[PDB]
Amino acid sequence: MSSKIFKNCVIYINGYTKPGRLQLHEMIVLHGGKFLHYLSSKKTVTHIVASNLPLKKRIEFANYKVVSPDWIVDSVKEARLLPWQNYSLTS
């Protein structure tokens, strides 16, 4: 089972991440999603992965929904999307 869970989804990478941005970007394209090296379009954030991002800075921007890598890794493992809102780095 290898379903393209992230079909036409979009992500951004912020703070610091693992295994590395390139590896995570490859997981995204393997599973049919897209990624960006930037986030101009705050108004249409879909996901952000950041394994370290101050919650205070997040709410000062008030436009970021940072997720820990466990979501993406485990959604890939289950070959279905999990709620990142339970594997999040939000407040």
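Easy rule for this one: first residue shown is 1, then count along the chain.
Per deposition record, solution NMR.
Each residue, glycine too, has its Cβ placed from N, Cα and C.
The mutagenesis experiment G33 to R (Swiss-Prot position 193) is recorded by Swiss-Prot, whose note states: Loss of activity. Cβ contacts within 10 Å of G33 (mutagenesis position), excluding its own Cβ and spanning all protein chains shown: 20. According to DSSP, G33 (mutagenesis position) sits in a coil region rather than a helix or strand.
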